[PDB]
Amino acid sequence: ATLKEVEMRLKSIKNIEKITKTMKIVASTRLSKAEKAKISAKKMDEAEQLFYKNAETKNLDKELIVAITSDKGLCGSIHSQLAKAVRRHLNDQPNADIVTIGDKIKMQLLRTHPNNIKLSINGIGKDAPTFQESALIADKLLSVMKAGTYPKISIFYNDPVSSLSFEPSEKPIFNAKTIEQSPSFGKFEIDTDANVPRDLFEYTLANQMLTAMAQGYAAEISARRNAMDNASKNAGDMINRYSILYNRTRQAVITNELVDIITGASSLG
Amino acid sequence: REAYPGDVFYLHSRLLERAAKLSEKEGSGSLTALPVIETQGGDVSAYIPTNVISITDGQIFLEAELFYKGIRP
């Protein structure tokens, strides 16, 4: 506990306080950006889930689970919360396939279940995602993963209930075979000669994964903003401790060298 | 300094230079020294180790932090 060690650590933690403050501001700016994408996902998803409310498409009786998390880290209690929701839902169906979108939930689930994971999307969270990326992943699910055979499909996303609250959430995807089995299906005049469930299923997959991405993105950035806020506050507090240690070290050092200057000046001839 | 005497570096000098390998014409005898220093709280800035480290031909610095993670020694 020198003066030099304490001064160096005080300088490094003043840099950490300043850098976490800047990161909080930049994350707040991207959050004000991505609220637009969250609203544009939700106001559009209502215009297709309202149909599924009125056409009651309740499924009955080998499952696909898809999670939407980040490629980066440093957002706090998201990367293990949604993994734990995967764990609760996954002990029920241990033979179900998993396609993770995001690096961190991949390094979660590959550590605990390297047999389930069959596809992993990487390269997502650099921006608010658009329809092109989610639609392209929606094509990749029905080109190599063969989700049309799957009876039941669920998407796990991260739901920002408010700014300081969050939620892992399940969102089911009804397959096209289920839609004709819907008790409320024949109210809607649909064609037999146009394959409208066989395309509406893919469009449902597209917009539901788009809502999942443009909602988990805003959830990530809100929780990351809260984490950098706690980092800036704890950095301020521990600077208010180390400044007191710095001052006590400086005073003890000046006194504990003035003692051994004076001590020579009394033991003279 | 630190109320140590003025020549404690000279004290460690004429101890840790009496141990050296002789040449052949003296018979290739040898005395090899391992002084051991207790320090204060993981520190090398103190006046006794800063005298001795400048004298001795190296160091085997033995942090307790590495001891508690199983690295024995």
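Going by Swiss-Prot, the residues shown for chain A are 34-94, 104-311, listed in order.
Structure determined by electron microscopy, 3.8 Å.
Using the three backbone atoms N, Cα and C, a Cβ is placed for every residue, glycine included.
One natural variant catalogued in Swiss-Prot, A:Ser207 to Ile, is accompanied by this note: In strain: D273-10B/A1. In this view, A:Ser207 (variant position) is surrounded by 12 other Cβ atoms within 10 Å of its Cβ, with every protein chain counted.
Sequence-distant contacts (6 or more apart, same chain, Cβ under 8 Å) of A:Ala273 (mutagenesis position) comprise A:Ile49, A:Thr53, A:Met56, A:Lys57. In this structure, A:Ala273 (mutagenesis position) is part of a helix by DSSP. While the structure shown retains the original residue, Swiss-Prot records the mutagenesis experiment A:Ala273 to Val with this note: Lower activity.
Quoted from Swiss-Prot, the note on mutagenesis experiment A:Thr297 to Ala is: In ATP3-5; dominant suppressor of the slow-growth phenotype of yme1 strains lacking mitochondrial DNA. Around the Cβ of A:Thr297 (mutagenesis position), 9 further Cβ atoms fall within 10 Å across all displayed protein chains. According to its DSSP assignment, A:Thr297 (mutagenesis position) is helical.
Per Swiss-Prot, mutagenesis A:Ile303 to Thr is noted as: In ATP3-1; dominant suppressor of the slow-growth phenotype of yme1 strains lacking mitochondrial DNA. There are 8 other Cβ atoms within 10 Å of the Cβ belonging to A:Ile303 (mutagenesis position). In the three-state DSSP reading, A:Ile303 (mutagenesis position) counts as helix.
Here Swiss-Prot describes A:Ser308 to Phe as a natural variant; the accompanying note says: In allele ATP3a. Around A:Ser308 (variant position), taking its Cβ as the centre, 6 other Cβ atoms fall within 10 Å, counting all chains.
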Whole-number Å value for how far A:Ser207 (variant position) lies from A:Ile303 (mutagenesis position) (Cα to Cα): 61
Cα separation, A:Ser308 (variant position) to A:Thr297 (mutagenesis position) (Å, whole number): 17
